[PDB]
Amino acid sequence: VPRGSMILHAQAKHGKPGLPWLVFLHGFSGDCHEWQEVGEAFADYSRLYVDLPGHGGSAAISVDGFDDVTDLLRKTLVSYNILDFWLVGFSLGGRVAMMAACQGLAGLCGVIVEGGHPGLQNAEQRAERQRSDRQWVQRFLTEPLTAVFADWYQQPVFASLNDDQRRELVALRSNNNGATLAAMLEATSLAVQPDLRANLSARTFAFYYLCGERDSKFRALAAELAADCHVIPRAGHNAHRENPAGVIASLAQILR
Ligand SMILES: [Cl-]
Ligand SMILES: [Cl-]
């Protein structure tokens, strides 16, 4: 997909005529396949597996911030003539879903966020996240992805995984490019995101949170939100990966 393309790369699967679209957004280092094992259990719905800037088929697409991401995501929906849709976003894709929904997405039915940070409480928290993400960026601009992702999947957010799940994940995310990953990590960093709580509290849309039972970090952040939380048993931060069945049951509760 060209570097100057106005619409993001995505894989579409049509469903029943009367049903809305399920627009799936992956997390950092993922691609449009991420939500496919869970999404393909909702064959009645039309499904849109979007590749975010610096990821998958949208890897040549460089963005400055959430403003560019939202604009591109909006234009991508116009491309598939999507008028009624759900934004289902995981972690980074979760943050791009709340950031986009909060700045107007004509035709949104609701936003389903899985382990997506609503935003840091202040500028002091953001300044220290900038510091941290700049170190991460530097590793993605100098080391083989295999070596970077080994330490990536060792962060306290992934503590609940075993070495075999990590090795499987490290190998999968290596199928990327550190230069585009580092630009998208910097352009949509949590250090540049505002605290979206007051907007989510005054939201015009429907909002639903999913969390892995072992994801203590994002379970605590969800408790602060006036949205239903669906805690997924025997799963960590990536609940749709560890417990596809658990997450399918949560989506049915919400949609059907
Ligand atoms: Cl992951
Ligand atoms: Cl697994």
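Along the chain as shown, the residues are counted starting at 1.
Structure determined by X-ray crystallography, 2.5 Å.
Quick reminder: no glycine exception, Cβ is built from N, Cα and C everywhere.
Record note (Swiss-Prot), mutagenesis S91 to A (Swiss-Prot position 86): 1400-fold decrease in catalytic activity. The unchanged residue is displayed. According to DSSP, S91 (mutagenesis position) sits in a coil region rather than a helix or strand.
Reduced to three states, the DSSP call for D215 (mutagenesis position) is coil. All chains included, 26 other C-beta atoms sit within 10 angstroms of the C-beta of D215 (mutagenesis position). Where Swiss-Prot documents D215 to A (Swiss-Prot position 210) as a mutagenesis experiment, the accompanying text is: Loss of activity.
DSSP gives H237 (mutagenesis position) a coil state; it is part of no helix or strand. Annotation of the published mutagenesis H237 to A (Swiss-Prot position 232) in Swiss-Prot: Loss of activity; the original residue is retained in the structure shown.
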Measuring Cα to Cα, how many Å separate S91 (mutagenesis position) from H237 (mutagenesis position)?
8
Measure from the Cβ of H237 (mutagenesis position) and count the other Cβ atoms within 10 Å, all protein chains considered.
25
